[PDB]
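*Asks:* Provided herewith is a single structure, encoded as C-alpha cells, for subsequent inquiry.
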Amino acid sequence: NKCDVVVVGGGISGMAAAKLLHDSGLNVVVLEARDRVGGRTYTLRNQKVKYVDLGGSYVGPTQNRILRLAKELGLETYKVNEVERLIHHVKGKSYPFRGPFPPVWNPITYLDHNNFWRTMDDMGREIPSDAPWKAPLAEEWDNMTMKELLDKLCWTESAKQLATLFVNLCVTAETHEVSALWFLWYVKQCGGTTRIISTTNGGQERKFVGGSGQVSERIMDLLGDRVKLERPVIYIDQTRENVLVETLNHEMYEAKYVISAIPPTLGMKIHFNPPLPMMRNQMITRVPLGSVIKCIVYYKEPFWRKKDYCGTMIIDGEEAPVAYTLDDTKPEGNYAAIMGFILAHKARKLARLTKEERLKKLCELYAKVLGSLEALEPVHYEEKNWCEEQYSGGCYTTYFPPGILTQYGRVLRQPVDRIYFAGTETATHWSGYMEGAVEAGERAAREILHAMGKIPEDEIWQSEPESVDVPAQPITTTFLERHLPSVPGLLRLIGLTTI
Amino acid sequence: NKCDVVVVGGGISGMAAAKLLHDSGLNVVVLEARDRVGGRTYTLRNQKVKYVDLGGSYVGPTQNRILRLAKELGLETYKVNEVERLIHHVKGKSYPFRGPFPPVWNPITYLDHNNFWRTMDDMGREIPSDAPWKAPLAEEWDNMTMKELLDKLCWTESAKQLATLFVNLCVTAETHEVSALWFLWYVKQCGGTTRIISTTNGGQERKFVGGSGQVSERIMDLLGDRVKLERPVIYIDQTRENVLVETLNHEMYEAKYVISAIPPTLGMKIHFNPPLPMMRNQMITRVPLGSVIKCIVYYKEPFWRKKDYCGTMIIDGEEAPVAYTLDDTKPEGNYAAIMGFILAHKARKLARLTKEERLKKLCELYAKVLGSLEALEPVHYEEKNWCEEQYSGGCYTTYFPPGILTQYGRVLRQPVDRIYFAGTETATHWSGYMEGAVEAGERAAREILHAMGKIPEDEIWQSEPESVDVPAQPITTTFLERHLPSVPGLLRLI
Ligand SMILES: *Cc1cc2c(cc1C)nc1c(=O)[nH]c(=O)nc-1n2C[C@H](O)[C@H](O)[C@H](O)COP(=O)(O)OP(=O)(O)OC[C@H]1O[C@@H](n2cnc3c(N)ncnc32)[C@H](O)[C@@H]1O
Ligand SMILES: *Cc1cc2c(cc1C)nc1c(=O)[nH]c(=O)nc-1n2C[C@H](O)[C@H](O)[C@H](O)COP(=O)(O)OP(=O)(O)OC[C@H]1O[C@@H](n2cnc3c(N)ncnc32)[C@H](O)[C@@H]1O
Ligand SMILES: NS(=O)(=O)Cc1noc2ccccc12
Ligand SMILES: NS(=O)(=O)Cc1noc2ccccc12
C-alpha cells in the first residue's frame, strides 16, 4: 500500500531511480511486470554457457554513470576481443582490416565515405543533446527519413550500402523507417560516429564479468522486499491527494509521486485518470521500438583467432541473416562464441524459422565470411528475439519516424502532475543504452527530491566524474579528413578549373 | 460473467458486429470503456445547435453498408449544401468555382495538376484493396513518404500545395508522416480521387438527420443491458477452455470468442495472456491515428448563400487555421453553421489556445474567405479536439508511417486464437469511415459464425446491394484529362 514513491519498471533505469531515492531516506516500491528485474538486460545462466547476455551487454569509455553504478555494486568489466583483424564482407568477399572504419581504396569512393561520416557529425553539432527540436533546420531534417538523407549525401553505392548497415545496426530499424533528425541526434548524443561504432575506445569496448543483469539483480538485493515482481501496472489515478497505482494482480499502491521507468510506448498499457494531456496521449502511439534477434553460436575453440581474425564481422548483403558480429568468448578464453545481430526487416523475416534453422543459416554465413569449415561445427546456441516481448516492445530502443520528434519530442520527459519520466529514452547522453537508463533514473529521482524541497533546482541534473578504470581517448580527426572535398565539392572544383 | 461472444468496443464497428451476432441468436456482451457509445462518432445535443456531429458525420454513394444499417435503425439522410459555388482561397484571394476540383488556368500548372490526380488513380489500380502489400511495387512505394512522392511528381508549387492539402484533409497527417503505398491504398479503397473528395456524388454527399451518433445509440437500445458502459478492457486470457476478459472496474467476462473492435494501437491498453505473437506485438506500436479538431461556428443565417457561395472553402497556406470547410446548416435552413477542420500539425499548434481564441481566428479567416463581415458575428461555437481522447487516440483513423504496411499490414485482421479483429482499420472498402466500421464488424462477426460451423467460408465476406436512396453515379473523365501530357512529358516533346 503506502510509500513515498512508486517506481514503475525494474529495469536499470527504475532500479537506479529506486536506489537513489532509497539512499536518500525515502520509502520506495518498484512494481515490475515480469518475474525478474533487468528489463532489456537479461543474463541467461546454464552449464553450457556459464552466463550470457541476451539483451544489453556492452559498455565503454564516456559511459561513466553505468560504470560507477556497476563498480559500487561490486561488478568488474573486461575488454571485448579486438586483438586480431576485423572483417568487412561485401559482395560475397571478405576484406580484413584494422581500426574502427573499413578501409576504402578507390579515391572517389574514399572521398564519399570520408564526407559521409564527417557530414553525420557536422549535422550532429547543430543538434542540442537536450533539445533536438531546437536545431536550426530541425523541421527540414525531421521531415525526411534517413533513406532520403543517404540518397542525397552518398554519391557512391559503396558509401550508401555501408551507411545503411550503420543505421540498421545502431537503431535496429530500416533507413526509410526513421527520422533523419532523430538519427542524427541519436548518434551525436552518443559522442558521434567514431564513438558509437568503435569497439576499442567506443561503445562496444567492454562487458561485465558475470553479465549485465547483475546490475538490476544487485539493486534488488539491496532493496529487499521493496521490489514487487509480477506486478504489471494497469492504472494510475492522480485525482486525489495521494497517487493511486493499481496492478494487474489486484494490488493497490499509494504514493506521493510516481516514476514511469518503462519504454514510452508501453505507457499505453496503463489507463490514466485523469486522461493524459493531448500531446503525451498521442506521443505514446508514435514511438515504436526497433527489431532484433541476438544470437550466440558456441564453439569448441575461438578458431577465428588462429586465422588472425578477432571475430568482428561487418557483413553487407540481403542474403546474410546477420550484419554484425563480435567475439563473445569469456575473458578466460573458454566458452568460445560469436555474437551476432539479426536486424530490422530480417528479424521479422527470419523469426518464421526454427531455432535450429537459424543456427544453420548463421553457421553457413560465418563459415563463408571466415573462410572456415570449423564454423559449421557449433557446440551450442542461444538466442533471444526481443520483438516478442510484451513488456519491452522491441530492442534496443525507441526510434522516431519522420515528423514525430519535432512535434512531440518536448513532452518525452515532461512531468504529468506527480508522474516523472525515466527510462533510457529520456536520457541526453547515451539514450538507448544502459548508461542512458542510469542518467534518466537518477535525474527523475532528483526531480522528485526537488519537488519535495530536499535539493535545490541546480542539483536535478548532475555531472559524472570520468571513470578511472575506463579512460576515454578523445575523438580526433586528421587534416585530410577535415578538408578533403566531398564528391560534389570535387566536381565543383573541376567545373571551376574548366572555366 | 458468461456469454458466447465478448465485443470489445461500442463504436459503430463493435455495435454492428454485436447486432449481427445477436440477430443470429448468440448471447453477446459489448464492453465499452467510455460512459457513452459511438466512439469516433459523437452527436452533441443542446438548444443552441439542436444536434451536431463532433465526430464522424458524412456518408455518400457507394457506402451501402452504413446506409443500410442506418435505414434499418430508422435513420434518414439529407444532402450537404452544394447548390452554390465552392471557394478556393489562394495567395489571399477567393476564387469561386463549380465541380469537385478547383480549376487552374496557367497551362503548365494545368498539366501538372491534371497529372497529379491522374497518377494517384493510376498507381491505385495496381494496389489490391484487400492486400495492398501485394502491389507490384509495394516495397518501393511503402519505403517512400507522400512528401517524397509529391516532390517527385509535382513540377509546380501550386500542384504541390494542393496535393499537400489533399493529404492533410484525407488522413489528418502530414505528407512526410505517411507511407506513399498506404496513402495510395487509402484513396483507392474509397473509390479513387473523385469519389473521396466530392460532396455531390462522393463521400461528403450526406449527413444523418439527428446525427450519426444515433447509429451506435439505437443499436445499444436494441441490445439493452448487453452493453456495459465504463468497462475498459484491461486483460484477455486465452490459456483456458473459455476466453476470459477482465475490465478496469474488476468485472470478469467469459466467452467462446472475442471481437476486438478498437483502433489497432489501443490494443496496447490490454495485457495479453499468452502474450501476442511477435508481429502483432510490434504492429500495435507502429500505427498512430491522425490529429484533428472539428470546429462548428454558428450564425443567425446561412449568409454565404446570398453571395452564391455554398459554404465550401478550400483554403491553402500555413497561416490559415482551417484548410477546409463545409456548410453545416440543417436541412430546414436553420441552425446556420460552417464546419471546419484544424488539421495535423495545426491541431497540435492551436490546441494551446482557448476555445474563445480559436473561435476568433476562425471567424476572422471565414470573414476574409467569404468576403463578409457577417462571419465576425457568431451566435454559438462547438468544437472537439480528438487528440485528447484516451480511448480513440485521434481521428479520423489510423495512418501507416513509411515501411509499416508491407512489414505488418497482413496481421491487421489475422485472428489471434479466439480473438477476431473488427474496427474500420480492418475494412477493405472505405476503411477509415463509418462504412468501413460496418464492413469490418459484420465480417468479424461472420468469421466467428464460421468458426462455430454456423455458416460456410464463402459467406464470411458478403456483398451489399446499392442503396435506393443514395445511388452512385459513375465517375467519369474527359479525353483530354486522360491523354494530356505531364510537365516532364511536355518537356520530352521539346
Ligand atoms: C535488447 C537489447 C538491448 C540492448 C542491446 C541489445 C539488445 C538485444 N545492446 C546494448 C548494449 O550492448 N549496451 C547497452 O548499454 N545497451 C544495449 N541495449 C539497450 C539496453 O538494454 C537498454 O537501453 C536498457 O536496458 C534500458 O533500461 P530501461 O530501464 O530504460 O528500460 P527497460 O530495461 O526496458 O526496463 C523497463 C522495465 O519495466 C517493466 N515494465 C514494462 N511495462 C510495465 C508495466 N506496465 N508495469 C510494471 N512494469 C512494466 C519491464 O518488464 C522492464 O523490466
Ligand atoms: C473523429 C472524426 C472521425 C471521422 C470524421 C471526423 C472526425 C473529427 N469524419 C468522418 C466522416 O465524415 N464520415 C465517416 O464515415 N467517418 C468519419 N470519421 C471516422 C469515423 O468516425 C470512424 O471511421 C468510425 O467511427 C470508427 O468506428 P470504429 O467502431 O471502427 O471505431 P471507434 O469509433 O473508435 O470505436 C471503438 C470503441 O472502443 C472503445 N474502446 C477503446 N479501448 C477500449 C478498451 N480498452 N475497452 C473497451 N472499450 C474500448 C472506444 O471508447 C470506442 O467507443
Ligand atoms: N552496443 S551493441 O553492439 O549491442 C549495438 C550497437 N549500437 O550501435 C552500434 C554501432 C556499432 C556496432 C554495434 C552497435
Ligand atoms: N469525410 S470528411 O469531410 O469528414 C474528411 C475527408 N476525408 O477525405 C476528404 C476529401 C475531401 C473533403 C473532406 C474529406
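We're sticking with Swiss-Prot numbering for chain A, so the shown stretch reads 3-501, in order.
A Cβ is built for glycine as well, from the same backbone N, Cα and C atoms used for every other residue.
What Swiss-Prot shows for this protein is this:
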{"type": "MUTAGEN", "residues": "A:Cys5 to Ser", "note": "No loss of activity"}
{"type": "MUTAGEN", "residues": "A:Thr158 to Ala", "note": "Dramatic loss of activity"}
{"type": "MUTAGEN", "residues": "A:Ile199 to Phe", "note": "Alters specificity towards synthetic inhibitors"}
{"type": "MUTAGEN", "residues": "A:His382 to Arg", "note": "Significant loss of activity"}
*Asks:* Determine, to the nearest whole angstrom, how far the Cα atom of A:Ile199 (mutagenesis position) is from the Cα atom of A:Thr158 (mutagenesis position).
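*Replies:* If we compare the Cα positions of A:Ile199 (mutagenesis position) and A:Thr158 (mutagenesis position), the gap is 21 Å.
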*Asks:* Less than 6 Å between Cβ and the nearest atom of ligand 3 is the rule; apply it to the mutagenesis positions A:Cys5, A:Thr158, A:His382.
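*Replies:* The mutagenesis positions passing the 6 Å Cβ test: none.
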*Asks:* Round to the nearest Å and give the CA-to-CA distance linking A:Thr158 (mutagenesis position) with A:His382 (mutagenesis position).
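*Replies:* Spelling it out, the Cα of A:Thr158 (mutagenesis position) and the Cα of A:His382 (mutagenesis position) are 40 Å apart.
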*Asks:* Which of the three DSSP states, helix, strand or coil, fits A:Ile199 (mutagenesis position)?
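*Replies:* Once the DSSP labels are grouped into three classes, A:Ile199 (mutagenesis position) ends up as helix.
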*Asks:* What's the number of neighbouring CB atoms sitting within 10 A of the CB on A:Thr158 (mutagenesis position)?
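*Replies:* Total other Cβ atoms inside 10 Å, all chains included: 18.
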*Asks:* How many whole Å apart are the CA atoms of A:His382 (mutagenesis position) and A:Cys5 (mutagenesis position)?
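*Replies:* For A:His382 (mutagenesis position) versus A:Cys5 (mutagenesis position), the Cα atoms are 46 Å apart.
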*Asks:* Near A:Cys5 (mutagenesis position), how many other Cβ atoms are within 10 Å of its Cβ?
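*Replies:* Around the Cβ of A:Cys5 (mutagenesis position), 19 other Cβ atoms lie within 10 Å.
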